[PDB]
Amino acid sequence: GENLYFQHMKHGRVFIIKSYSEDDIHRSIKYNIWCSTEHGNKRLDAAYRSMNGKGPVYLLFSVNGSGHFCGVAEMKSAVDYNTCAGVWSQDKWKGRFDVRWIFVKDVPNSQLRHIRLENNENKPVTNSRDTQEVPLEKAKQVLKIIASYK
């Protein structure tokens, strides 16, 4: 057969999201919210705002050291920088934005480590920092593997 869904799209931007905390992942899935670092929030905010609803901003979530990605969410709002403090495991994050989780499933890094990022020194996508952006052609490949994995 054939799945040409992801291969056919031109307006979308995709970021890696890294979390020290499994609790933060669970809270994000439960309440459809996230918060990054100050520089990560700014990165995500500018991408969401310049997208102006013409395509999705996708977030590929992985807990540091866990060996897998744990799912996919779409950015659903700009960043509100002045929100209740301390709602995450550490009180290091300032602000909040809405997300919508699309896929909650564990995908081993082995499934994705062949895909490399030309904007990050050709390193495997699985070796990315928080809010590392993924070029769209590599992102289509990552999304297809994630959706296919069983």
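All positions are counted from 1 along the displayed chain.
So this one's X-ray crystallography, 1.9 Å, going by the header.
Just so it is clear, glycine is given a Cβ too, placed from its N, Cα and C backbone atoms.
Listed features, source Swiss-Prot:
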type: BINDING; residues: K18, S19, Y20, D24, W34, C35, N64, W88, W93; note: RNA binding site
type: DOMAIN; residues: 12-146; note: domain 'YTH'
type: MUTAGEN; residues: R13 to A (Swiss-Prot position 411); note: Slightly decreased binding to RNAs
type: MUTAGEN; residues: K18 to A (Swiss-Prot position 416); note: Decreased binding to RNAs
type: MUTAGEN; residues: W34 to A (Swiss-Prot position 432); note: Reduced binding to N6-methyladenosine (m6A)-containing RNAs. Reduced ability to undergo liquid-liquid phase separation. Reduced binding to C5-methylcytosine (m5C)-containing RNAs
type: MUTAGEN; residues: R43 to A (Swiss-Prot position 441); note: Slightly decreased binding to RNAs
type: MUTAGEN; residues: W93 to A (Swiss-Prot position 491); note: Reduced binding to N6-methyladenosine (m6A)-containing RNAs
type: MUTAGEN; residues: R129 to A (Swiss-Prot position 527); note: Decreased binding to RNAs
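The Cα of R13 (mutagenesis position) lies closest to that of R43, out of the mutagenesis positions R43, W93, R129.
Of all residue pairs in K18, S19, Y20, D24, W34, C35, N64, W88, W93, the annotated binders of RNA, the farthest apart have Cα atoms separated by 16 Å. Here the candidates are the mutagenesis positions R43, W93, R129. The one whose C-alpha lies nearest to that of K18 (mutagenesis position) is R129. Under a cutoff of 8 A between CB atoms, and with a sequence separation of 6+ in the same chain, the neighbours of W34 (mutagenesis position) are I17, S28, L59, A73, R96, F97, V99. Look at the recorded positions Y20, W93 and count other Cβ atoms within 10 Å of each Cβ; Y20 has the fewest. Within the domain 'YTH' (12-146), the DSSP-based counts of helix, strand and coil residues read 38 helix, 44 strand, 53 coil. Taking only the Cα positions, the spacing between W93 (mutagenesis position) and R43 (mutagenesis position) is 14 angstrom. In sequence order, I16, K18 are the residues near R129 (mutagenesis position), counting only same-chain partners six or more apart with C-beta under 8 A.
The separation of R43 (mutagenesis position) from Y20 (RNA binding site), Cα to Cα, is 19 Å. A straight line from the CA of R43 (mutagenesis position) to the CA of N64 (RNA binding site) spans 20 Å.
In sequence order, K18, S19, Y20 are the residues near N64 (RNA binding site), counting only same-chain partners six or more apart with C-beta under 8 A.
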